[PDB]
Amino acid sequence: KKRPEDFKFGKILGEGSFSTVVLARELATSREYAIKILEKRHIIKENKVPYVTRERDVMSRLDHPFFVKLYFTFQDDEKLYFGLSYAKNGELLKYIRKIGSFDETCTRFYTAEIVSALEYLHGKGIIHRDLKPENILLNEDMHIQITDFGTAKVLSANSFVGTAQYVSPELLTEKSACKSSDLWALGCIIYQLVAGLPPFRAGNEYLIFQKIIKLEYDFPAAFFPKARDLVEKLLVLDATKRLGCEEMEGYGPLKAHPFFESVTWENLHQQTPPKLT
Ligand SMILES: O=C(N[C@@H](COc1ccc2[nH]c(=O)[nH]c2c1)c1ccccc1)c1cccn(Cc2ccc(F)c(F)c2)c1=O
């Protein structure tokens, strides 16, 4: 049974959807956690506060090596506290910024872990809706840990959530999001690992939505050819035609794409990740 003073609170790690996430070390153990802090004053009708407003949440307990996990809960007079996994190596976006772009072996390995993670998440009937490199964290061992910041939803129009660069055309034009929306976001992320920047770029968010809906993007000359082929099979306007979706026979043909030829799917979490250089 813990409380605020078993901990030293340190740097802010993230924010959003009514809460702050703070690095904290447990004094007895020296162990480090990311503590989501939520002010009780925020818990009202006009607000959708994540994880608290939900009758049923099966996300709270999500427990898989490629996702952030919940370790403990406690409260004080004004706030609630949720002890989450701390991903010591920060955001994948930070490595894309540091090294400019990833080589093919690193793109293949990290893309396969995101695919693996998605397969699991979608098999649990959950969709993320805001998948992007800022939400793909790296633990101390350099494996991914995906985080939700309030957009993930159990499948039982849809809320206008997400980040403009990664949002699907079906969310924009049909108000709908499905498993296949996170597969569109996976195509933007693969592009961004290879090219160094995401594929839909424009002067403002409205202009970026216009490029998404028209499929206006291009590949640099050096983009790895099998990766270009995979991205072309994910960035398809018709959501029922993306590789990986149920109507395309599911995750088997996505994992069987030539870009993943030397991948061993079964044990990615037990493989030593390639050095990022
Ligand atoms: O509470 C969970 N996530 C937090 C964010 O947690 C963070 C944020 C940054 C950090 N940096 C770091 O090192 N550790 C950090 C932890 C949240 C905040 C605000 C609203 C909603 C959620 C949270 C609680 C339980 C499980 N998961 C993982 C998850 C659930 C559903 C999904 F679809 C999914 F893809 C993943 C959480 O993200």
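Quick note: numbers on chain A are straight from Swiss-Prot, i.e. 76-231, 239-359, in order.
Every residue gets a Cβ built from N, Cα and C, even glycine.
Annotation source Swiss-Prot lists ATP binding site at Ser92, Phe93, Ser94, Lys111, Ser160, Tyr161, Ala162, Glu166, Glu209, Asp223. Mapped onto three states, the DSSP output places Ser94 (ATP binding site) in strand. Around the Cβ of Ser94 (ATP binding site), the same chain contributes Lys111, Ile112, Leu113, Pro125, each under 8 angstroms and 6 or more positions distant in sequence.
Within the same chain, residues at least six positions away from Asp205 (active site, proton acceptor) with a Cβ under 8 Å of its Cβ are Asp223, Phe224, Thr226, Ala227, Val243, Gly244, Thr245, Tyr248, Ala267. Taken residue by residue with DSSP, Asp205 (active site, proton acceptor) is part of neither helix nor strand, so it is coil. The active site, proton acceptor annotation in Swiss-Prot covers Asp205.
Recorded in Swiss-Prot as a mutagenesis result, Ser241 to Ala carries the remark: No activation. Within 10 Å of the C-beta of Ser241 (mutagenesis position) we count 12 further C-beta atoms, all protein chains included.
Annotation of the mutagenesis experiment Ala277 to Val in Swiss-Prot: 3-fold increase in kinase activity. Look at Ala277 (mutagenesis position): DSSP puts it in a helix.
In Swiss-Prot, the entry for mutagenesis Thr354 to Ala states: Abolishes phosphorylation by MELK. The structure shown retains the original residue. In sequence order, no residues are near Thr354 (mutagenesis position), counting only same-chain partners six or more apart with C-beta under 8 A.
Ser241 (mutagenesis position) has its Cα within 10 Å of the Cα of none of the binding-site residues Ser92, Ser160, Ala162, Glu209. In sequence order, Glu166, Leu168, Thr245 make up the list of same-chain residues 6 or more apart from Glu209 (ATP binding site) whose Cβ falls under 8 Å from its Cβ.
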